[PDB]
Each structure stands twice: as C-alpha cells, then as structure tokens.
6 protein chains.
Amino acid sequence: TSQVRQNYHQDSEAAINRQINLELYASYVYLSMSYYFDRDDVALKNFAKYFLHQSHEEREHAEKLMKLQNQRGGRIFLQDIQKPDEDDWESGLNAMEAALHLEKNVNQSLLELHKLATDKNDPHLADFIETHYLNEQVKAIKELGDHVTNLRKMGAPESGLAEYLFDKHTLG
Amino acid sequence: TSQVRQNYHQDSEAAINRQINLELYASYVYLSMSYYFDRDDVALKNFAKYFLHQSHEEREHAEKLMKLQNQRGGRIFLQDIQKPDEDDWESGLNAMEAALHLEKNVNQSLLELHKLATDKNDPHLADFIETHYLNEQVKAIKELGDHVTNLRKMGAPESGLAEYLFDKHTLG
Amino acid sequence: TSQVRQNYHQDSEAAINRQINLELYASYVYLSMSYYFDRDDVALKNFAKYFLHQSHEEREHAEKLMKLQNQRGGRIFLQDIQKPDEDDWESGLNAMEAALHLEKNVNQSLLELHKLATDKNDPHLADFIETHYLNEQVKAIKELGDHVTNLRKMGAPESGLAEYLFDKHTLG
Amino acid sequence: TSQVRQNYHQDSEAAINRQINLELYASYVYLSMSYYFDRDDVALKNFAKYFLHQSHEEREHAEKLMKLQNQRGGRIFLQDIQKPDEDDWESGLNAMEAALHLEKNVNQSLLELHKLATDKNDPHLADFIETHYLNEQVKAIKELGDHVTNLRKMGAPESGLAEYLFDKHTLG
Amino acid sequence: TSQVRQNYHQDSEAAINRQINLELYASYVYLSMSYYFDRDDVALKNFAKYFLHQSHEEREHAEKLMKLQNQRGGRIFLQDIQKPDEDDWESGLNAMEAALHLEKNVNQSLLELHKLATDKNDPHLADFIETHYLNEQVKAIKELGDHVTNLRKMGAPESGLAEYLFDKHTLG
Amino acid sequence: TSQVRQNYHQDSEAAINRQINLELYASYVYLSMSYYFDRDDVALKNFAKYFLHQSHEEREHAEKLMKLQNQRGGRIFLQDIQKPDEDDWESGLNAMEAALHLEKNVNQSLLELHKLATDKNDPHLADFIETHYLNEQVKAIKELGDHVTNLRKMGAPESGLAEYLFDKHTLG
Ligand SMILES: [Ca+2]
Ligand SMILES: [Ca+2]
Ligand SMILES: [Ca+2]
Ligand SMILES: [Ca+2]
Ligand SMILES: [Ca+2]
Ligand SMILES: [Ca+2]
Ligand SMILES: [Ca+2]
Ligand SMILES: [Ca+2]
Ligand SMILES: [Ca+2]
Ligand SMILES: [Ca+2]
Ligand SMILES: [Ca+2]
Ligand SMILES: [Ca+2]
Ligand SMILES: [Ca+2]
Ligand SMILES: [Ca+2]
Ligand SMILES: [Ca+2]
Ligand SMILES: [Ca+2]
Ligand SMILES: [Ca+2]
Ligand SMILES: [Ca+2]
Ligand SMILES: [Ca+2]
Ligand SMILES: [Ca+2]
Ligand SMILES: [Ca+2]
Ligand SMILES: [Ca+2]
Ligand SMILES: [Ca+2]
Ligand SMILES: [Ca+2]
Ligand SMILES: [Ca+2]
Ligand SMILES: [Ca+2]
Ligand SMILES: [Ca+2]
Ligand SMILES: [Ca+2]
Ligand SMILES: [Ca+2]
Ligand SMILES: [Ca+2]
Ligand SMILES: [Ca+2]
Ligand SMILES: [Ca+2]
Ligand SMILES: [Ca+2]
Ligand SMILES: [Ca+2]
Ligand SMILES: [Ca+2]
Ligand SMILES: [Ca+2]
Ligand SMILES: [Ca+2]
Ligand SMILES: [Ca+2]
Ligand SMILES: [Ca+2]
Ligand SMILES: [Ca+2]
Ligand SMILES: [Ca+2]
Ligand SMILES: [Ca+2]
Ligand SMILES: [Ca+2]
Ligand SMILES: [Ca+2]
Ligand SMILES: [Ca+2]
Ligand SMILES: [Ca+2]
Ligand SMILES: [Ca+2]
Ligand SMILES: [Ca+2]
Ligand SMILES: [Ca+2]
Ligand SMILES: [Ca+2]
Ligand SMILES: [Fe+3]
Ligand SMILES: [Fe+3]
Ligand SMILES: [Fe+3]
Ligand SMILES: [Fe+3]
Ligand SMILES: [Fe+3]
Ligand SMILES: [Fe+3]
Ligand SMILES: [Fe+3]
Ligand SMILES: [Fe+3]
Ligand SMILES: [Fe+3]
Ligand SMILES: [Fe+3]
Ligand SMILES: [Fe+3]
Ligand SMILES: [Fe+3]
C-alpha cells in the first residue's frame, strides 16, 4: 500500500480511473465537434473555437483527477479513449444538443462518484468532487441549455442565417 | 421538465422558493431598521448605514438563490414580502438583538434546506448552501452577538452616550 | 410632533408612505422579470440585466422617499410588498409592455402626489417630486415605449430571432 | 448558553478542543525538528527552515480552530502541549518519516471530527473541516511522501551527500 | 467533392487521418508518463512537467493536422485513442527510452506520409510535412537521445541520485 | 562534546532549556488571553489582537533561545508546555494584571540566568541576555503597568464602557 494512502477505498480508486476516462472522452467529443465547424462546408469559426476551448478544459479536468488519484495514493490505470458517436455533427444546434447530453452524462457519473465517496465515508473525495466538479457541471449544462434555446428560437438548424448570427453574437 | 434539470427534487425546488422569500424578508427588515436610525429623534447615522448595507447584502443573497433555481431548472415562484414585525425599533441595542434573532431564524431555515438536500442526495445543492450561505450566517451571527455584548457592557439602551459612542467607534 | 416638522400635512405623510410601497413593488416586479429572462428556456441575458438594473434603481427611488419622510419629520410605515401579477412574463415584448404599464401607473401616483402637495401648499414636497421623480418617469416611459415599438416592428414575439437581436443590439 | 450557539453539539465542541491541542502539538513537533537541523553536528539549514515554516503553519491551523470555537459559541479549554516523542531526530529522512506519520495522525483525527459533525447534522462544521483542513492534509501527506521517496532513492540517511543535496535542491 | 479540394488524393486524406490518430496516441503516452512521475513513490516533478509539456505539444500537432485535412477538403475520421503499452514506466531512463522509441515511430510514419505525398505529386502536402513536422521530429529525437545518454552516463536507473539530479539540473 | 562548545557551563545549558520552556509558556498564556477576548460575550477585538501579537513575539523569543543553545553547542531538551492557570480571564483589566505578573516572573528568571552566566564567567551569555531580553522585559512591564493604570483610572472592570474605550483608543 502506498505510504500516503489513508481512508481511500478500492472502489473509489476504481471510480476515479473511470472518471478520468470519461473526462478524456468528453475532451475528444469536443475536439471532433470543433473541427466539424472548421469544415469548408460548415464554416462557423466561433462554434469551432467554442468547442476547442471546451475540449482543452475537459483535458484539464482529466489531469486534475489524475493528480487526485496520486494525491490519495491510488494508481492510475488508463483505458482507450473511444472515438465519438458521430463523425458529422449536422448543425450548430445539433452539436449543442449533443454537448448538453454529454454534459448531463458526465454529471450523472460525478453524482454517482460523490454518492460512493459518501457511502465510503471519504469526505475529502466528496468535497473534491463538490468543489471542483459539481458546480462546474451545473454551469456547463445551464450554458448549453441556454445556447440550445436561443438557436431553437432563432430558427436553427433550417435557418443558416440563425446559426451564422449566433456564431457572431453569442460565441464571438 | 426543463432540459437542464438533473437530480433536483420537487421538494428542494420548493424549499429554494421559500428561502428566496426569507432572504427578501430579511432585506426588508434591515431596510426598516436602517431608516429608523435615520429619524431625527434617533439620529445614529452609522447604525443607519450598517443596516442599509445589510439590507443590500440580503438582496444579493436572494438574487443568488434565484440564479440557483434557474441553474438547476427549477421555476421561481415569488411570494409577498411581509412587512417587518416592528415599525419602531426602540434603540440600537434592541435593533441589534432583533437582527441577531432574524439571522438565527435564517440560519435555521438554511440548515433545514441543507438537511433536505442531503436527504435527497443532492450534493450540488448541499455544497451550494455550505459554500455560499452557512459560513456567512455563522459570521453574521457572531458579529451581531459581539455588537449586542458591547452595547450591553457599555450601558445601552439607557445610556444614549453608549449608543452614540458605539455608532462612532464600532460602526463608523 | 417631530421637532423638524414644518408645513408637512398628515395626508402628504400618508401619501409618501404609499409611494414608498409602490416603488418597492416596482422593484419587485422588475426583479421577477429579470430572472424570467435568466431561465434556460428563455435565455435572454441582456433582458435579464436590463430588468435587474431597473429593479435596483427602483429600490434607490424607494430609499430616497424614506429619506424624504424622515427629512420632513414624518414617520415611515412600511407595508407588505405584493408579489407581481405574473410568474411567467411570456416574451421580451410582453415584459416590456408590462413594464410600460407599470411605469405609467407609478407616474399616475406621483402626479397625484404632486397635486396633493400643491393643494396643501407644500412647495418643498412638490419640487422634490418634480426634481427627482417626474422627469425620471417621463424618460422611463419614453424608453419603454421605444423598446416596445422596436420589438413590434422587428416581429416579436413570434420572431425569436427579433428578440435575440434586440437583446444583443439594444440591450447589450 | 451562548447567544450565538446554534446546531452545535457538546461533543463537537469537545472534539474541537481536542483538535486545537493536536494542532498545537504538531506545531511543537515541527519546532523540535527544525532546531535539530540547526545543530552544528547536523547543519542542514533548509531542513531547519522547512520544519520551522511547518511549525508556524500548524500554529495558524490551531488559531483558526480557536476562532471557530468562538464563532460557534463553544468555549475554548486548552490543555498542556506535550513535548515530542524524540529529542534527536537522527537524520533528514527519519524526520521526514516522523512528519509523515504525524500528518497521517492529524488527518485521522480530522476525519473522525468530520464524521462526528456529519453524525450530529452539523453541515457548517463539516464543511469548515473539508474546506480548511482536509485538502491541506492530503497535500501535506503527499509532499512528505514525495520527500521520503526522494531521500530513500538518493541513499539517505547513510549518504550524507544525499541529505546535503536534497537540502539544497528540494528544500532550498 | 468539397469545393476546395484540389490535387488531394484519397490515399493522402486517409494517411492524414491515420497521422492524426498517431499524434493523439503520442499525446496520451506522454500524459501517462507524466503522471507516473507524479506518483508519491516516484516523485520526480520535472520529469512529470517535461512529459506533460510533450503531451500538450502532441495535441497541438494533432490539431494542426485536423486543420490541414479541412484546408485541403478532406474529411476527418477519428478513431479510438489506444491506451499506452505500459501503466508503470519503471524509471526516468526507461521512460526516456520509451519516448525515443515513440518519436522514431512517429517519424517513420511522417516519412511514409511525405513519400506518399511525393508519389501523388502533392507538393503542398509534402512541404506541410517538411516544414511543420520533419525537423520538429529530428529535434525531438536528438533531445531524447541526449537525455538517455546523460541518464545512462550518470548511473540511472540504479542510481536514484542520478535521476534526482537530472530532474533538477536538466529538466528543471 | 560539541566541536563549537567553549566556555559554556552545563548549568547555563540547563538554564537556557528552562528559559525556552518559560518563553513558550508565556506564548501560550497570551494565546489563551487573546481568544478569551474573541468570545462573543467578551468581544474586545483589540485586546484580542494585542495578546495575539504578544503570543507571537514570545514564540520568537523562545526560538532565539533555541538558536542560542545551538550556537553555543548546547543541546535543546524541550518539555511540556503547561496550560495556563485560567481558562476565563474575567476582564481586560484582570488579563492585563495577569500579563504584568507573568512578565515579572519571566524577568525574574532572566535575571537569575544573567547572574548564573556572570557567576560562570560567561560574558557572551550575559550580554546575549542583556542585549536581547532584559530591556525588552523592562519595556514590556512598563507598558503593562501603564495599561493597568489607565484601565483602573477609567473605571474598569465594572465599567464596560471603560474597557470598550481603552480597546478603541489605546489598543486600536
Ligand atoms: Ca486506505
Ligand atoms: Ca478498500
Ligand atoms: Ca482501479
Ligand atoms: Ca471505440
Ligand atoms: Ca459509431
Ligand atoms: Ca452511428
Ligand atoms: Ca447514425
Ligand atoms: Ca455559480
Ligand atoms: Ca430531476
Ligand atoms: Ca422530484
Ligand atoms: Ca415550488
Ligand atoms: Ca403582512
Ligand atoms: Ca405586526
Ligand atoms: Ca406588534
Ligand atoms: Ca408590540
Ligand atoms: Ca462541500
Ligand atoms: Ca471565517
Ligand atoms: Ca407640520
Ligand atoms: Ca396636518
Ligand atoms: Ca402615514
Ligand atoms: Ca399579495
Ligand atoms: Ca395573481
Ligand atoms: Ca393571474
Ligand atoms: Ca392569467
Ligand atoms: Ca430629459
Ligand atoms: Ca446548540
Ligand atoms: Ca448538545
Ligand atoms: Ca469541551
Ligand atoms: Ca508530556
Ligand atoms: Ca518520551
Ligand atoms: Ca523515547
Ligand atoms: Ca527510544
Ligand atoms: Ca490540490
Ligand atoms: Ca482532388
Ligand atoms: Ca483520389
Ligand atoms: Ca479517409
Ligand atoms: Ca486499446
Ligand atoms: Ca498492453
Ligand atoms: Ca504489457
Ligand atoms: Ca510486460
Ligand atoms: Ca519545401
Ligand atoms: Ca534545428
Ligand atoms: Ca565548555
Ligand atoms: Ca560544565
Ligand atoms: Ca540541559
Ligand atoms: Ca499542566
Ligand atoms: Ca489550574
Ligand atoms: Ca484554578
Ligand atoms: Ca480559581
Ligand atoms: Ca528603551
Ligand atoms: Fe465542459
Ligand atoms: Fe468535464
Ligand atoms: Fe446579513
Ligand atoms: Fe441572508
Ligand atoms: Fe424605472
Ligand atoms: Fe420608480
Ligand atoms: Fe503541515
Ligand atoms: Fe495542521
Ligand atoms: Fe514531441
Ligand atoms: Fe508529434
Ligand atoms: Fe511580551
Ligand atoms: Fe518573552
């Protein structure tokens, strides 16, 4: 056992490894979305920038969980990063809806992790998840919902003018 | 159901609406206290400023709960803001004692809200309440207790000289 | 009688208490409107900011009337702040129309207050109302009318694109 | 009962007094270690500085718990600060190992305190401990483990050259 | 066919998709190496920082190839990012040797890509690879070889003092 | 015998260890006094700050004696730090009187130490004590006497107004 390990359950260690993979997966989904908007036949530069920023932030989220694993004396076991479920994200609205779904899935996983930490009487882990992950997820979900609403109200996806103007005025 | 809503119980949503009202009520109590000290026959300008500041801070507290409700996909339902239980707050000491009582009541409500969040396995809400409300309440209660103690020790309310000097040296 | 009171009729004192309540009510209506636009299914951030600013300004208006009451040696008697007449404000256009109606009601009350002051030969009160309230109300009403006109001309509320663009270009 | 006391169990108050003593004890252990490295026959100035810094930080930790006790309306009861379990700390490596053991003991106590707070439905106390103590302890333990590992890998304690170079390059 | 596509062979498009995956794979290998050095039982902070920097640079390399694919009117098809071939990288020297091997494999792939571009008379692609990838690879390989040589000459891995000092003086 | 030791009697070494303990004890007494004034039912913030400053200065005094012991080639032997003789310090005046008594006791010990140094023909130790301790003690005693006098003349402890005003105007 690691000399630093204290009050850190095997199940929590495993759940953190799973969460690392999920954050890396989210980073990869956002990378895919970004470059879809960089296609010459899509050509929404601020959608591309928005999703690239999200991709880089998800990598930061994963790295912080890797740091946590080592802080607690767990051992990192990486797994493959699955490719995303689409190659073509169809539209700005559709990508935002897929991102909303992704973020809710990530949130669900984090909530299960918090419950595990609580069940194993690991208050350090529970508060790590609260403090660094749970409000970030609520903010991310709220932002994506706001974006979806605006795009729908403006007439996306059928209105390419709507997506163009949203790209300029919200994402610019 | 709101597209953002996740792990947010109906009971929690209702409790947040009640808490919004209570913070707005506290803002109104402090507004009343402030202008009592602005009366020509009371004339304690720093008591007036202290309570006006508290009034504005309570409004900020309410607004942050309104933001939370929307972040979580709940729906804000406002209720009347009841007028305070006094029109004439009698003295600096008496107002400070009433403020202490108010803050303990607000704290009790927040503790019940945290317990509800915990019971509904809503760690985001529990940590929102911890992080933004519970230590602020402990600090507020401690400050008011300190003020009450000083005013009592100095001879308030019968000593108008005591209230005058406290106004200058503590609240100035 | 207060040592400062001079030329200040009982009826004027009562009317000022009523006006304090009306300004606090207007503040609360605007607070409600603000957070309606913060909902994830409405999501017009600059409408939200506009109405929050109006809410805070109405509180300032109320506080100045409280100060006036004490300046003149009247006594403040607060009343409940009624909740607004809607929970759901429907659209940007509908909220602007409701705000226009509110401001005209507040203006009507202020005009009646000025008439009372004049009838009681209270030129200080009449000029307080002129100087600090009446042109502010005319400006507020004109602005809201301008906003209503633009939203109607642009195609609101059926055009969510109209409300989106107004939010960006007028209220941003 | 103190006028500020609310939701603060007798057992929690007692546990906070015990924790104050433990933090003061840790401060004293680190003070002892510091001046061991200041001996002419040990002469590792950066080990001395490192442990003196830790001593001063532990005093800050104790003072913050004293402040907490008063914030909550508990009453501070101090106890003797026991002298450390060694006078001669043998080597840089041995002192780091003893510090690691100390910090794990302090952590164990803090975890028991959090569990108590949770059991007594004291979310303010639980989050005080989370926010100000638990991650600090995880960081402290990780740092000490890292230091122990490096010293072992370098050849300490038999290599006085190892301890010398660690003093310069890690602790300098 | 994309409106921008000109002189861009199907085989080149496919090879660029493969290269994107390989750069993302290299990023993941370096991420794994980084956090191995962050373990409490390894504890070489500058090895950790070095490899994290390499990880982030490999992501940049992948993103630039994604941009290229779109510039030329090809279509990005992402694939899974395979987990690395080790979980435990054993030592600073062993990780540097594995990184050298990785970089030579990436170089081999880039050289094959250049040959393909040349064979398909695609001078834009050939010079993209020359200009942005081939000298970077030669520099990376030379640096890693230099690091391997130094660690071997110093006595790594058996000398943990060697790895410690290399971490401080070369990688710091 | 330590390689640095010269003209340093065993009895002097022992007396320095005793003095270290006494300075640490004084630090602890002042810490206790400080947080007594931080109680909600005492609430004299500048008394609290004054005594906390004294606590930190006494720790500095102890650390300098530890440094001296090592400078001379003596060996530090720490002892328990006894808890203070009161938990409740009663009033500002009573705490100042207890501090005066403490400082006179510390002075008596330092004078005995100087006499010992003189008797053992240790002029370095005698002048260390003169230069760094004896005038500091005379200044401390004079200040505390001045404070006691003022509090008595003002009407402390029965006048809580006296203690309040002293806290503001002398200790602020
Ligand atoms: Ca464990
Ligand atoms: Ca386990
Ligand atoms: Ca595992
Ligand atoms: Ca796959
Ligand atoms: Ca698929
Ligand atoms: Ca599919
Ligand atoms: Ca499909
Ligand atoms: Ca927030
Ligand atoms: Ca739900
Ligand atoms: Ca429900
Ligand atoms: Ca409700
Ligand atoms: Ca009422
Ligand atoms: Ca009543
Ligand atoms: Ca009544
Ligand atoms: Ca009554
Ligand atoms: Ca928390
Ligand atoms: Ca605090
Ligand atoms: Ca009159
Ligand atoms: Ca009249
Ligand atoms: Ca009236
Ligand atoms: Ca009503
Ligand atoms: Ca109604
Ligand atoms: Ca209705
Ligand atoms: Ca209706
Ligand atoms: Ca004008
Ligand atoms: Ca209690
Ligand atoms: Ca109890
Ligand atoms: Ca106790
Ligand atoms: Ca002992
Ligand atoms: Ca012993
Ligand atoms: Ca022993
Ligand atoms: Ca022994
Ligand atoms: Ca950290
Ligand atoms: Ca072509
Ligand atoms: Ca082709
Ligand atoms: Ca292909
Ligand atoms: Ca694989
Ligand atoms: Ca394998
Ligand atoms: Ca293998
Ligand atoms: Ca193998
Ligand atoms: Ca070329
Ligand atoms: Ca070169
Ligand atoms: Ca000697
Ligand atoms: Ca001797
Ligand atoms: Ca001795
Ligand atoms: Ca004792
Ligand atoms: Ca005793
Ligand atoms: Ca006693
Ligand atoms: Ca006694
Ligand atoms: Ca002097
Ligand atoms: Fe995100
Ligand atoms: Fe994430
Ligand atoms: Fe407050
Ligand atoms: Fe509040
Ligand atoms: Fe207005
Ligand atoms: Fe108004
Ligand atoms: Fe520490
Ligand atoms: Fe500590
Ligand atoms: Fe590289
Ligand atoms: Fe590369
Ligand atoms: Fe002193
Ligand atoms: Fe001293």
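Here chain C follows Swiss-Prot for its numbers: 6-177, in order, are the residues you see.
From the backbone N, Cα and C atoms, a Cβ is placed for every residue, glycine too.
Taking Cβ-Cβ distances under 8 Å and a sequence separation of 6 or more, the neighbours of C:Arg23 (mutagenesis position) in its chain are C:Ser114. Experimental mutagenesis at this site is recorded by Swiss-Prot as C:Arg23 to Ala, annotated: Abrogates interaction with NCOA4. Fails to localize to punctate lysosomal structures.
The note that Swiss-Prot attaches to the published mutagenesis C:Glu28 to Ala is: Reduces iron binding and oxidation rate; when associated with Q-87. Here the Cβ of C:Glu28 (mutagenesis position) has 25 other Cβ atoms within 10 Å, regardless of which shown protein chain they belong to.
The feature Fe cation 1 binding site is assigned by Swiss-Prot to C:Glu28, C:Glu63, C:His66, with experimental evidence given as support. Residues within less than 8 Å, Cβ to Cβ, of C:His66 (Fe cation 1 binding site) and separated from it by at least 6 positions along the same chain comprise C:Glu28, C:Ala31, C:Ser32, C:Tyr138, C:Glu141.
According to Swiss-Prot, the Fe cation 2 binding site annotation covers C:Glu63, C:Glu108, C:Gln142, on the basis of sequence analysis. In the three-state DSSP scheme, C:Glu108 (mutagenesis position) is classed as helix. Sequence-distant neighbours of C:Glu108 (mutagenesis position) (same chain, six or more apart, CB under 8 Å from its CB) are C:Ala31, C:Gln142, C:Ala145, C:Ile146, C:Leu149, listed in sequence order.
Quoted from Swiss-Prot, the note attached to the mutagenesis of C:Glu108 to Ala states: No effect on iron binding but the oxidation rate is severely reduced; when associated with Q-87.
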Are there any residues in the same chain, six or more apart in sequence, whose C-beta is under 8 angstroms from the C-beta of C:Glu63 (Fe cation 1 binding site), and if so which?
C:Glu28, C:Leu29, C:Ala31, C:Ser32, C:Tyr35
So which other residues, same chain and not among C:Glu63, C:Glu108, C:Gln142, have a Cβ within 8 Å of the centroid of the Cβ atoms at the Fe cation 2 site?
C:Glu28, C:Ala31, C:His66, C:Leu107, C:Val111, C:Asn112, C:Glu141, C:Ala145, C:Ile146
What other residues of the same chain, not counting C:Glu28, C:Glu63, C:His66, have a CB atom within 8 A of the CB centroid of the Fe cation 1 site?
C:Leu27, C:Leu29, C:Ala31, C:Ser32, C:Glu62, C:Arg64, C:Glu65, C:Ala67, C:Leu70, C:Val111
